[PDB]
Amino acid sequence: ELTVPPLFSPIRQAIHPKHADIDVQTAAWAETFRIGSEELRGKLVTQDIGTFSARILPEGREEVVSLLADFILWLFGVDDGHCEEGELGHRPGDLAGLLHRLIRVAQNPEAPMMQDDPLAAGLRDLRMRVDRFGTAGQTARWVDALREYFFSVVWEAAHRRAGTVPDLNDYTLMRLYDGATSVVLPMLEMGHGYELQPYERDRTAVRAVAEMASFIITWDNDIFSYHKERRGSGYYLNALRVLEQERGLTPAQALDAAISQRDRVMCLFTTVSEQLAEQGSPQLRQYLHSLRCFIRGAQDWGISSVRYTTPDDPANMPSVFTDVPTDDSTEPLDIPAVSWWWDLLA
Ligand SMILES: CC(C)=CCC/C(C)=C/CC[C@H](C)CCOP(=O)(O)OP(=O)(O)O
Ligand SMILES: [Mg+2]
Ligand SMILES: [Mg+2]
Ligand SMILES: [Mg+2]
């Protein structure tokens, strides 16, 4: 049983003032569309997902904060319900089929397929609201990000089926998408009523800082969710387990290695973000601000949600974040998939 120390975060807390209302409405949405089994849904509605969304978009439009909250709950419906606690999570092929069908539902809610499925019904509601607050381009990017996430959990499912653990490079590539962090990004834009244009959005350096945010968010989750994940009865995967296997480390040593990794990415993220903001559009400056909100929102939620603190078997969690890193170096991570990020330092 590991003790997680306070993690470094240079980002101040913030939350949308209607967080309480949003959390209630998300629970009601889950019931209306019957998302997940009765057992899963009963857990999900207590995990403060609305509160989490409120921290991601603290000054966002209330309707989009609610959309994002509903979407996060829906994603847990897929990720818990099928991938990690369902039969399809051991069957990559069958999972691939379900997920292709769901993509089609997102693209065309009017198509007469999966008319019986609660997840499909919820997805249709989400798509119709994306249509309200998003452009055609943002809607297509949302679908593409859903496909990214889906493809990556099919890859994760192959490891669960085989009972194997990927090496660090493969895990990093998989984890950059299997946390669904990329699907949230279009809603960051919609939350503030703007569109980040392709010439900025798809610029390598801008993709890079988005990937860094994804890395920090998923590593922070790997750290804070290690307790609930390891104590489960089934297969689990996270950075600590990968580091244990690859480097022959104890869980405690793996924790320290993972903290060092996310500390260095946090430092790089702030530096490269600052560079980009100096001569970026006003829209890019807002997008970069929202990436900070997403990173910090996930941090505050990660140490407080009953999803991670698990009251029936209390996790040893920090109560605060620190303003100084443990690893301050500019040495790149020994991970080929992301070590190029450090080339962006001007
Ligand atoms: C990654 C994060 C904390 C928030 C991102 C916001 C978001 C889109 C959450 C949906 C859940 C996602 C699909 C899995 C996260 O990983 P995992 O399988 O480790 O989640 P679990 O640790 O909560 O079981
Ligand atoms: Mg997962
Ligand atoms: Mg999970
Ligand atoms: Mg986790």
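The numbers used for chain A are those of Swiss-Prot, and the residues that appear cover 4-349, in sequence.
The backbone N, Cα and C atoms fix where each Cβ goes, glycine too.
Look at Swiss-Prot and you will find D82, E87 tagged as Mg(2+) 1 binding site. Around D82 (Mg(2+) 1 binding site), taking its Cβ as the centre, 19 other Cβ atoms fall within 10 Å, counting all chains.
According to Swiss-Prot, the Mg(2+) 2 binding site annotation covers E87. Cβ neighbours of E87 (Mg(2+) 1 binding site) (same chain, under 8 Å, six or more residues apart in sequence): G237, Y238, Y239.
Non-local contacts of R178 (mutagenesis position) by the CB criterion (under 8 A, 6+ apart in sequence, same chain) comprise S155, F218, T221, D225, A242. Residues or ranges marked as substrate binding site in Swiss-Prot: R178, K231, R310, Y311.
Look at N224 (Mg(2+) 3 binding site): DSSP puts it in a helix. Summarising the annotation, Swiss-Prot assigns Mg(2+) 3 binding site to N224, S228, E232.
Under mutagenesis, Swiss-Prot gives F55 to L, W or Y with this note: Drastically alters the product spectra compared to the wild-type, comprising linear terpenoids in addition to selina-4(15),7(11)-diene and germacrene B. Yields only a small amount of selina-4(15),7(11)-diene along with a considerable increase of germacrene B. According to its DSSP assignment, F55 (mutagenesis position) is helical. The Cβ of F55 (mutagenesis position) lies under 8 Å from the Cβ of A72, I75, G300, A301, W304, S308, each of these being in the same chain and 6 or more residues away along the sequence.
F79 to L, W or Y appears in Swiss-Prot as a mutagenesis experiment; the accompanying note says: Drastically alters the product spectra compared to the wild-type, comprising linear terpenoids in addition to selina-4(15),7(11)-diene and germacrene B. Yields only a small amount of selina-4(15),7(11)-diene along with a considerable increase of germacrene B. DSSP assigns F79 (mutagenesis position) to a helical segment in the three-state reduction.
Within 10 Å of the Cβ of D83 (mutagenesis position) there are 18 other Cβ atoms, across all protein chains. One entry in Swiss-Prot concerns the mutagenesis experiment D83 to E or N. Its note says: Drastically alters the product spectra compared to the wild-type, comprising linear terpenoids in addition to germacrene B. Unable to produce selina-4(15),7(11)-diene.
Record note (Swiss-Prot) on the mutagenesis of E159 to D or Q: Drastically alters the product spectra compared to the wild-type, comprising linear terpenoids in addition to germacrene B. Unable to produce selina-4(15),7(11)-diene. Counted within 10 Å of its Cβ, the other Cβ atoms near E159 (mutagenesis position) come to 23, all protein chains included.
According to DSSP, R178 (mutagenesis position) sits within a helical segment. According to Swiss-Prot, the mutagenesis experiment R178 to K, N or Q carries the annotation: Lack of cyclase activity.
With a cut-off of 8 Å between CB atoms and residues at least 6 apart in sequence, the same chain places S217, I220, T221, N224 near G182 (mutagenesis position), listed in sequence order. Under its mutagenesis entries, Swiss-Prot includes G182 to P or V with the note: Lack of cyclase activity.
Swiss-Prot lists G182 to A among its mutagenesis entries, and the accompanying note reads: Drastically alters the product spectra compared to the wild-type, comprising linear terpenoids in addition to selina-4(15),7(11)-diene and germacrene B. Yields only a small amount of selina-4(15),7(11)-diene along with a considerable increase of germacrene B.
Listed in Swiss-Prot as a mutagenesis experiment, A183 to F or V is described as follows: Lack of cyclase activity. Less than 8 angstroms from the CB of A183 (mutagenesis position) sit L78, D82, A148, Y152, each of them six or more residues away in the same chain. In the three-state DSSP classification, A183 (mutagenesis position) falls within coil.
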Restricting the recorded positions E159, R178, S228, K231, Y311 to those with Cβ under 6 angstroms from ligand 4 leaves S228
Checking the recorded positions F79, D83, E159, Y311 against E232 (Mg(2+) 3 binding site) with a 10 Å Cα-Cα cut-off, in sequence order, leaves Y311
Other than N224, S228, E232, the chain contributes near Mg(2+) 3 (Cβ within 8 Å of their centroid) the residues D225, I226, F227, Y229, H230, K231, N241, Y311
What remains of the recorded positions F55, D82, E87, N224, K231 after requiring a CB under 6 angstroms from ligand 2 is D82, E87
Quick note, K231 (substrate binding site) and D83 (mutagenesis position): C-alpha atoms separated, nearest Å, by 13
Spatial neighbours of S228 (Mg(2+) 3 binding site) among the recorded positions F79, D83, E159, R310, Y311, using Cα within 10 Å, are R310, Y311
One residue among the binding-site residues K231, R310 has the fewest other C-beta atoms within 10 A of its C-beta, namely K231
